[PDB]
Amino acid sequence: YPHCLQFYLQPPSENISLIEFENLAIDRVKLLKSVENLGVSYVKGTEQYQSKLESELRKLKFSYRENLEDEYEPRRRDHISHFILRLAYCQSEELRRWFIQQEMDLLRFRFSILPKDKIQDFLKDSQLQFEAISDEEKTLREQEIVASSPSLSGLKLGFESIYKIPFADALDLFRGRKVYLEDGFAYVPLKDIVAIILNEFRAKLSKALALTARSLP
Amino acid sequence: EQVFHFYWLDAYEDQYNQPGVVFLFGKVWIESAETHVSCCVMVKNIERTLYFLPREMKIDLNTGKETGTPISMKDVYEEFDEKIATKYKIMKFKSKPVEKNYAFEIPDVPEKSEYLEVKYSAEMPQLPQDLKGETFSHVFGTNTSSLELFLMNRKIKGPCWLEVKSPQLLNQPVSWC
Amino acid sequence: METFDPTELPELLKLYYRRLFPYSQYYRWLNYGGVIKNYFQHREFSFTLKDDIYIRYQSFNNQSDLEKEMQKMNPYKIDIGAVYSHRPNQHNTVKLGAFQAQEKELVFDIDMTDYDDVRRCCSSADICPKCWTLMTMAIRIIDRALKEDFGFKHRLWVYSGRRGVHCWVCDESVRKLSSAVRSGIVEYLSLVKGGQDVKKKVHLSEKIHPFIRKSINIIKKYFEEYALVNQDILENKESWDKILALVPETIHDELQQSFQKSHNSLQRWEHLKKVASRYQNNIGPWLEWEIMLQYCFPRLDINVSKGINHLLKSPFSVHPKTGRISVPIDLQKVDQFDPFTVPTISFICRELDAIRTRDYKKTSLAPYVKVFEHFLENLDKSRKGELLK
Amino acid sequence: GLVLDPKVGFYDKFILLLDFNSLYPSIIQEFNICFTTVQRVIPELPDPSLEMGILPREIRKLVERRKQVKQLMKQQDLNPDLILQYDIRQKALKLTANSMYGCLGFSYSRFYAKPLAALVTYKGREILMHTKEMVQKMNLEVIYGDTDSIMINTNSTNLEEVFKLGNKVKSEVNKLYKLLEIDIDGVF
Ligand SMILES: [Zn+2]
């Protein structure tokens, strides 16, 4: 339900006590360690995976009841914990790979929870540009979008929304002739969209982690 | 008609009192005595060498703005000849345009450029390190010692046998050698 | 009357470069309205001079130096490169690693040498009007995509001089694409996977992309006029053996027995269509379209467009072998282009001598030149409209 | 300069201590770090497509001179005076090469370059942490390491196996890099 997703940017400028500093780091390590175990013992799209991950997120207090916008306790905890835990894992390359890998599974899970209407607002609040299309235009180009779609069998074009993005941002999709192109824009379904979002988040996070280790002394 | 060899071990220079002269101490073989003896060789007239870096445009030092007049080697030549040499009491010198590289920690220097190479006697006064002018931005080689110049120019790699051509005889002894 | 003399080239080249070359339009195009600081002073030109002399990193300050240094040198060939962070003639000044290309137009080339298995009318060194359709069909195949699929507005089409065409995409957002994006764009438009003599080069699925559909639709209007009546791909046993080499093995016997009863190429093509449809109905790779696409779809080279620092032939140049001027092509009349009516430097000069500088208005080069400022004019409209408001 | 805290304690089994023979000179040669190559005002490493610089090319000649001296000493039935001359020559080239980084990090040096020194040092601590990861993966314990030495606990009692185990670490590190080479120092 809530807007707990964030591209982790703009480090916190607050100040905290030592007890909170230690507790946030320990809790974040626990969460990320259990995400890997859930991924190993199950698959990413089962009821058990979702249920256990959500229960654990409830237990560690990383998404819960509301507060006045800014000092939303779970959002604040999540932000400060992530930026604290960057310092611990910036040192080694094996640690960097682990941190990058585990921090994307949580983003995938959280994006899987969003209602079908808040995704547009999240995307617009995100980097610069993602836009959706109405049912009129979607039906206008329905046949061309279906033909341009990959070898997936049948004409099952459900109610899932379709997003228009600049062609360059969809590079990995258009060089293989796997999306419909019209005047510098590509019409993409949800799955490829979340793939693009994950790839961009991975690139930004890798850049930030590489930069952090420089200023560690 | 006469040439003599010697094996140098140590070198000495007195910039303050005897500028532009170096002393080489070593060993010289003697046929009559069937043994080597100590030897001292005086090397004189080592010239100061400096490199002037021209600007891409003439800068008015009074304000700090360009005047739009292009800069060439000849402009630097005349500015040195009529402004710097007379000011710092320099009688005779030699000037030449050279092409040189530079890859070190002084800002705003090209990695390949044309410099004005000026050579003059070491007896004449020493220019300041930070000397600047209208036509040249920087100067290199101001405080280079004579021994390093002699070593680098002649490519002496440690102790070795050196040939001296046209040897001369000192009027009065200058060493216990 | 007299044979064309290539040794006279130094004589005519002088007055061409003095009185005919459009220096003003050249400067306007390569300056792009003077929007950015040194978009022209950082441009690299390559001059191929006498004795195959190859000088690469050139640069100029403004128009006057440009005219002066082409009039004092008179190069045999002129190539345009990318814009760099430092002046190309001043690259040894900077440290090794700080000199790199930044922006360049998007260049496509199409050449006759890529159709060695398609032409049965002239040899490798010859062109003729009845195969030049392979060049015009390409022009409307690609120009559509860049206008529709990718939304590129300002495109310039130039004659290579003897056996091909060049496309310069000069849109503002196209000049700053990364090399990976250009490679992806070339991948999108590439259909024939021509390797080192592979038997089959075109593969299709049950579902065809709209790009493929429109490409087939465009080719259909010229297929029978060129392939079936002008090339006669079905007139000798060795001739149709090439096509049978691509058909599935079970069909050749029936095709041979149906073809032996035929009497004209059109009837053979119709019989092939019927046989293909009949085989389709029982068992669909679309047999009717692979041989049609393989024989007519243009083939591009990735290396030309992938490189951001590539050097390509400049417009309004002179071919030193044939003499033909690398002239812009008018997009309004593409199907009626004739390579053999392009005026040479020799053609206009001889009549003229028997009679700020604007002497080109009375020349035969002028009607083709009016195409160029039309391309130039459209660029200021984009600048004036979108930027100022 | 990275330093790994020693694992204080008493050890019963054989301990293999290794040396990084010119760790810093090897980094200058590995990543092409020079005055005429590194773009500076921590700077970024140069592209691998560039040619060798002035400084890396002078370290090549120093270690290409050692191998010929090393192999020339392998001959038998040789004059007793040449044995010392080649051994002295080998040590002279060994000493000169190792102290090359000093002209970059010495504040009172004529060729001082702060950005250049920082880049070499930063890569140095990466190679150190990388080596530590490899050793612990093959069920071996690192009990100390400081920038020119590594002490490894082997849990072995057979001396023949210790050298065999030691040469395996040699190949493991030398697989990823090319010029830096570890060397056996002694056994406790
Ligand atoms: Zn032909």
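Residue numbering for chain A follows Swiss-Prot; the residues present correspond to positions 22-238, in that order.
Yeah, the Cβs are placed from backbone N, Cα and C, and that goes for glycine too.
As given in Swiss-Prot:
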MUTAGEN   A:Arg97 to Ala  Decreases primase affinity for POLA1 by 10-fold
MUTAGEN   A:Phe104 to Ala  Decreases primase affinity for POLA1 by 40-fold
MUTAGEN   A:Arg107 to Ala  Decreases primase affinity for POLA1 by 30-fold
MUTAGEN   A:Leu108 to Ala  Decreases primase affinity for POLA1 by 40-fold
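Put simply, A:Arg107 (mutagenesis position) is 16 Å from A:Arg97 (mutagenesis position) when counted between their Cα atoms.
Most buried of the mutagenesis positions A:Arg97, A:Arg107, judged by other Cβ atoms within 10 Å, is A:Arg107.
Within the same chain, residues at least 6 positions away in sequence whose Cβ sits under 8 Å from that of A:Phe104 (mutagenesis position) are A:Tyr29, A:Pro32, A:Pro33. Spatially close to A:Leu108 (mutagenesis position) yet at least six residues away along the chain are A:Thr233, A:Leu237, judged by Cβ distances under 8 angstroms.
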